[PDB]
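Asks: Sharing a structure with you now.
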Amino acid sequence: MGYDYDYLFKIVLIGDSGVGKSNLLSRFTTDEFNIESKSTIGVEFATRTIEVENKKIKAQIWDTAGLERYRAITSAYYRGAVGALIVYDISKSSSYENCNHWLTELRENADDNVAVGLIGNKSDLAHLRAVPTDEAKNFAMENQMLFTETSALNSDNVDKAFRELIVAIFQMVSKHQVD
Ligand SMILES: Nc1nc2c(ncn2[C@@H]2O[C@H](COP(=O)(O)OP(=O)(O)NP(=O)(O)O)[C@@H](O)[C@H]2O)c(=O)[nH]1
Ligand SMILES: Nc1nc2c(ncn2[C@@H]2O[C@H](COP(=O)(O)OP(=O)(O)NP(=O)(O)O)[C@@H](O)[C@H]2O)c(=O)[nH]1
Ligand SMILES: [Mg+2]
(Lines of atoms letter the chains of each structure in order from A; the text may use other names.)
(Lines give C-alpha, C1' and ligand atoms only; values in the text may rest on other atoms or scores of the structure.)
(Ligands and ions follow the chains in the order given, each with its own letter.)
Protein backbone atom coordinates (compact mmCIF):
# COMPACT_ATOMS: atom_id res chain seq x y z
CA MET A 1 0.00 0.00 0.00
CA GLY A 2 1.00 3.61 -0.71
CA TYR A 3 1.84 2.63 -4.30
CA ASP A 4 -0.54 2.74 -7.24
CA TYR A 5 0.13 -0.14 -9.61
CA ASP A 6 -2.14 -2.11 -11.90
CA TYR A 7 -0.14 -5.36 -11.93
CA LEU A 8 2.39 -7.20 -9.79
CA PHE A 9 4.50 -9.79 -11.63
CA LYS A 10 6.73 -12.16 -9.67
CA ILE A 11 9.70 -13.07 -11.86
CA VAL A 12 12.45 -15.62 -11.00
CA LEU A 13 16.10 -15.75 -12.10
CA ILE A 14 17.61 -19.22 -12.69
CA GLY A 15 21.02 -20.27 -14.08
CA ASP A 16 24.44 -21.57 -13.02
CA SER A 17 26.28 -20.05 -10.08
CA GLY A 18 28.48 -17.21 -11.32
CA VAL A 19 26.56 -16.20 -14.50
CA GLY A 20 25.44 -12.90 -12.95
CA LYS A 21 21.83 -13.37 -11.74
CA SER A 22 22.28 -11.17 -8.65
CA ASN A 23 23.98 -8.40 -10.63
CA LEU A 24 21.18 -8.52 -13.17
CA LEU A 25 18.74 -8.18 -10.28
CA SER A 26 20.71 -5.36 -8.66
CA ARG A 27 21.36 -3.52 -11.94
CA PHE A 28 17.70 -3.72 -13.02
CA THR A 29 16.09 -2.82 -9.65
CA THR A 30 18.59 -0.45 -7.99
CA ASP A 31 21.13 0.33 -10.75
CA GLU A 32 23.98 -1.21 -8.79
CA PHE A 33 26.68 -3.63 -9.80
CA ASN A 34 29.37 -5.30 -7.67
CA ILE A 35 32.41 -6.95 -9.30
CA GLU A 36 33.16 -8.75 -6.02
CA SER A 37 29.70 -10.19 -5.37
CA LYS A 38 29.67 -13.71 -3.92
CA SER A 39 27.26 -16.66 -4.13
CA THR A 40 23.78 -15.74 -2.91
CA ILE A 41 22.68 -16.62 0.62
CA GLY A 42 19.05 -17.80 0.92
CA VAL A 43 16.44 -16.15 -1.35
CA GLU A 44 16.18 -12.41 -2.12
CA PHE A 45 13.87 -10.15 -4.15
CA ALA A 46 13.72 -6.54 -5.27
CA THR A 47 11.15 -4.56 -7.20
CA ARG A 48 11.00 -2.02 -10.00
CA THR A 49 7.81 -0.44 -11.33
CA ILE A 50 7.69 0.08 -15.07
CA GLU A 51 5.05 1.50 -17.38
CA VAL A 52 3.51 -0.38 -20.32
CA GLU A 53 0.59 0.91 -22.41
CA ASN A 54 -0.07 3.49 -19.68
CA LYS A 55 -0.38 0.83 -16.93
CA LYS A 56 1.98 0.54 -13.97
CA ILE A 57 3.52 -2.88 -13.52
CA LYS A 58 5.35 -3.78 -10.32
CA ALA A 59 8.07 -6.27 -11.32
CA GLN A 60 9.09 -8.31 -8.29
CA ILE A 61 12.31 -10.12 -9.26
CA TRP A 62 13.43 -13.12 -7.18
CA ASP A 63 16.99 -14.41 -6.83
CA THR A 64 18.76 -17.40 -5.28
CA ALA A 65 22.09 -19.20 -5.83
CA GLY A 66 22.23 -21.40 -8.97
CA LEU A 67 22.97 -24.43 -6.79
CA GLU A 68 21.23 -27.58 -5.56
CA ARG A 69 18.73 -26.94 -2.74
CA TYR A 70 15.87 -28.65 -1.02
CA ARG A 71 12.46 -29.22 -2.55
CA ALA A 72 10.65 -26.93 -0.10
CA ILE A 73 12.91 -23.97 -0.90
CA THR A 74 12.66 -24.48 -4.68
CA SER A 75 8.84 -24.79 -4.48
CA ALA A 76 8.51 -21.54 -2.49
CA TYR A 77 10.87 -19.82 -4.98
CA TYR A 78 8.78 -20.68 -8.07
CA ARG A 79 5.37 -20.35 -6.35
CA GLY A 80 3.30 -17.52 -7.88
CA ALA A 81 5.93 -16.60 -10.47
CA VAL A 82 4.47 -15.56 -13.85
CA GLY A 83 7.86 -15.08 -15.54
CA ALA A 84 11.33 -16.65 -15.47
CA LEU A 85 14.71 -15.66 -16.86
CA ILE A 86 17.23 -18.46 -17.60
CA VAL A 87 20.71 -16.94 -17.45
CA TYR A 88 24.04 -18.12 -18.85
CA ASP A 89 27.45 -16.43 -19.22
CA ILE A 90 28.47 -15.80 -22.85
CA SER A 91 32.13 -16.43 -21.82
CA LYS A 92 31.42 -19.82 -20.22
CA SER A 93 29.95 -22.47 -22.54
CA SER A 94 29.25 -24.95 -19.72
CA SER A 95 26.76 -22.43 -18.26
CA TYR A 96 24.96 -22.29 -21.62
CA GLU A 97 24.99 -26.09 -21.92
CA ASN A 98 23.35 -26.29 -18.47
CA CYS A 99 20.34 -24.23 -19.65
CA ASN A 100 18.46 -27.43 -20.46
CA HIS A 101 18.92 -28.44 -16.81
CA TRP A 102 17.37 -25.11 -15.77
CA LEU A 103 14.51 -25.56 -18.25
CA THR A 104 13.90 -28.89 -16.50
CA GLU A 105 13.77 -27.36 -12.99
CA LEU A 106 11.37 -24.78 -14.44
CA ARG A 107 9.05 -27.38 -15.98
CA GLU A 108 9.19 -29.34 -12.70
CA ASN A 109 8.36 -26.40 -10.39
CA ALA A 110 6.79 -23.46 -12.30
CA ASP A 111 3.08 -22.64 -12.52
CA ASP A 112 1.27 -23.22 -15.81
CA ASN A 113 1.79 -20.59 -18.53
CA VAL A 114 4.88 -18.71 -17.35
CA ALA A 115 6.73 -16.40 -19.79
CA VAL A 116 10.29 -17.59 -20.36
CA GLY A 117 13.30 -15.56 -21.49
CA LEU A 118 16.91 -16.62 -22.07
CA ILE A 119 19.71 -14.19 -21.17
CA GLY A 120 23.32 -14.37 -22.28
CA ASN A 121 24.98 -12.18 -19.68
CA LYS A 122 28.49 -10.64 -19.50
CA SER A 123 28.37 -9.43 -23.12
CA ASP A 124 31.19 -7.04 -22.14
CA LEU A 125 33.38 -10.18 -22.16
CA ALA A 126 32.97 -10.73 -25.91
CA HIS A 127 36.78 -10.96 -26.23
CA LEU A 128 36.33 -14.32 -24.41
CA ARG A 129 33.05 -15.33 -26.14
CA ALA A 130 32.36 -19.08 -25.78
CA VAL A 131 28.72 -19.05 -26.91
CA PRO A 132 27.83 -17.83 -30.42
CA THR A 133 24.83 -15.49 -30.49
CA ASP A 134 23.14 -17.21 -33.45
CA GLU A 135 23.39 -20.58 -31.70
CA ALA A 136 21.82 -19.20 -28.49
CA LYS A 137 19.18 -17.25 -30.45
CA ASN A 138 18.17 -20.43 -32.28
CA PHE A 139 17.93 -22.41 -29.01
CA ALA A 140 15.61 -19.73 -27.60
CA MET A 141 13.42 -19.78 -30.72
CA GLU A 142 13.18 -23.59 -30.62
CA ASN A 143 11.94 -23.37 -27.04
CA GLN A 144 9.70 -20.30 -27.59
CA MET A 145 11.82 -18.10 -25.33
CA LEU A 146 12.64 -14.43 -25.55
CA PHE A 147 16.35 -13.82 -26.08
CA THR A 148 18.77 -11.04 -25.11
CA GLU A 149 22.52 -10.69 -24.56
CA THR A 150 23.20 -8.38 -21.63
CA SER A 151 25.95 -6.95 -19.47
CA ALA A 152 24.98 -6.16 -15.83
CA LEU A 153 28.45 -4.59 -15.68
CA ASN A 154 27.91 -1.85 -18.30
CA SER A 155 24.03 -1.89 -18.30
CA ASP A 156 23.79 -3.04 -21.94
CA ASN A 157 20.29 -4.42 -22.71
CA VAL A 158 19.42 -5.06 -19.05
CA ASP A 159 16.25 -2.91 -19.11
CA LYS A 160 15.49 -4.32 -22.58
CA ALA A 161 15.69 -7.94 -21.34
CA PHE A 162 13.42 -7.38 -18.34
CA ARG A 163 11.00 -5.03 -20.15
CA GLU A 164 10.48 -7.52 -23.01
CA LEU A 165 9.59 -10.26 -20.56
CA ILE A 166 7.28 -7.93 -18.62
CA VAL A 167 5.61 -6.74 -21.83
CA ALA A 168 5.09 -10.39 -22.84
CA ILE A 169 3.34 -11.25 -19.55
CA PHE A 170 1.33 -8.01 -19.74
CA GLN A 171 0.24 -8.99 -23.28
CA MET A 172 -0.99 -12.34 -22.01
CA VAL A 173 -2.91 -11.18 -18.91
CA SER A 174 -4.83 -8.11 -20.21
CA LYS A 175 -7.25 -7.10 -22.97
CA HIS A 176 -5.98 -4.98 -25.87
CA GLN A 177 -7.37 -2.59 -28.46
CA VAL A 178 -6.85 -3.18 -32.20
CA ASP A 179 -6.03 -0.07 -34.34
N1 LIG B 1 -1.05 5.74 -4.15
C2 LIG B 1 -1.34 6.56 -5.08
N3 LIG B 1 -0.40 7.18 -5.78
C4 LIG B 1 -0.72 8.01 -6.76
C5 LIG B 1 -2.04 8.20 -7.07
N6 LIG B 1 -2.09 9.05 -8.04
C7 LIG B 1 -0.86 9.38 -8.34
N8 LIG B 1 -0.02 8.75 -7.57
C9 LIG B 1 1.43 8.85 -7.60
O10 LIG B 1 1.85 10.03 -8.13
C11 LIG B 1 2.73 9.80 -9.19
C12 LIG B 1 2.67 10.92 -10.21
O13 LIG B 1 1.48 10.85 -10.92
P14 LIG B 1 1.34 10.62 -12.46
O15 LIG B 1 1.90 11.77 -13.02
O16 LIG B 1 0.05 10.17 -12.74
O17 LIG B 1 2.37 9.46 -12.79
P18 LIG B 1 2.69 8.60 -14.14
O19 LIG B 1 3.53 7.80 -13.31
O20 LIG B 1 1.32 8.22 -14.30
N21 LIG B 1 3.44 9.95 -14.70
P22 LIG B 1 3.02 10.91 -15.93
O23 LIG B 1 1.85 10.02 -16.01
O24 LIG B 1 4.27 10.43 -16.52
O25 LIG B 1 3.41 11.99 -14.76
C26 LIG B 1 2.23 8.50 -9.76
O27 LIG B 1 3.21 7.89 -10.52
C28 LIG B 1 2.01 7.73 -8.48
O29 LIG B 1 3.22 7.24 -7.94
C30 LIG B 1 -3.02 7.56 -6.36
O31 LIG B 1 -4.18 7.70 -6.62
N32 LIG B 1 -2.65 6.75 -5.36
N1 LIG C 1 32.34 -8.83 -16.53
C2 LIG C 1 31.16 -9.02 -16.02
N3 LIG C 1 31.02 -9.62 -14.85
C4 LIG C 1 29.83 -9.84 -14.35
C5 LIG C 1 28.70 -9.47 -15.02
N6 LIG C 1 27.71 -9.81 -14.29
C7 LIG C 1 28.15 -10.35 -13.22
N8 LIG C 1 29.44 -10.39 -13.25
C9 LIG C 1 30.35 -10.89 -12.23
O10 LIG C 1 30.36 -12.24 -12.19
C11 LIG C 1 30.48 -12.63 -10.88
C12 LIG C 1 29.19 -13.35 -10.45
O13 LIG C 1 28.07 -12.59 -10.43
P14 LIG C 1 26.85 -12.90 -9.60
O15 LIG C 1 25.92 -11.95 -9.97
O16 LIG C 1 27.14 -12.92 -8.30
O17 LIG C 1 26.33 -14.38 -10.00
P18 LIG C 1 25.18 -15.18 -9.49
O19 LIG C 1 24.69 -15.82 -10.55
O20 LIG C 1 24.35 -14.40 -8.71
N21 LIG C 1 25.82 -16.38 -8.61
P22 LIG C 1 25.03 -17.31 -7.55
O23 LIG C 1 24.16 -18.07 -8.13
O24 LIG C 1 25.92 -18.18 -6.96
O25 LIG C 1 24.39 -16.56 -6.59
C26 LIG C 1 30.72 -11.42 -9.99
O27 LIG C 1 32.07 -11.22 -9.83
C28 LIG C 1 30.03 -10.37 -10.81
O29 LIG C 1 30.54 -9.11 -10.58
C30 LIG C 1 28.81 -8.85 -16.26
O31 LIG C 1 27.87 -8.49 -16.91
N32 LIG C 1 30.05 -8.65 -16.75
MG1 LIG D 1 23.76 -14.57 -6.84
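The count begins at 1 with the first shown residue.
For all residues, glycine too, the Cβ spot is worked out from N, Cα and C.
As a published mutagenesis entry, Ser22 to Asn (Swiss-Prot position 27) appears in Swiss-Prot alongside the note: Binds preferentially GDP. In Swiss-Prot, a published mutagenesis experiment is listed as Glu44 to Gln (Swiss-Prot position 49), annotated Cold sensitive. Recorded in Swiss-Prot as a mutagenesis result, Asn121 to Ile (Swiss-Prot position 126) carries the remark: Blocks nucleotide binding. According to Swiss-Prot, the experimentally introduced change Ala136 to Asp (Swiss-Prot position 141) is described as follows: Loss of function at 37 degrees Celsius.
How buried are the listed features, and what sits near them?
Replies: In sequence order, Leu13, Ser37, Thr40, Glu44, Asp63 make up the list of same-chain residues 6 or more apart from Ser22 (mutagenesis position) whose Cβ falls under 8 Å from its Cβ. Following the DSSP three-state reduction, the secondary structure of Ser22 (mutagenesis position) is helix.
Under DSSP, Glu44 (mutagenesis position) is assigned to a strand (E or B) in the three-state scheme.
Applying an 8 A CB threshold to same-chain residues 6+ apart, the list for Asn121 (mutagenesis position) reads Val19, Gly20, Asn23, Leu24, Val87, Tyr88, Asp89, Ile90, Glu149, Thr150, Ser151, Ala152.
Taking the Cβ of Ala136 (mutagenesis position) as centre and 10 Å as the limit, one finds 21 other Cβ atoms among all the protein chains shown. Secondary structure at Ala136 (mutagenesis position), as computed by DSSP, is helix.
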Asks: Around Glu44 (mutagenesis position), how many other CB atoms lie within 10 A of its CB?
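Replies: Other Cβ atoms found within 10 Å: 14.
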Asks: By the DSSP assignment reduced to helix, strand and coil, which category contains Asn121 (mutagenesis position)?
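Replies: Assignment for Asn121 (mutagenesis position) reads strand.
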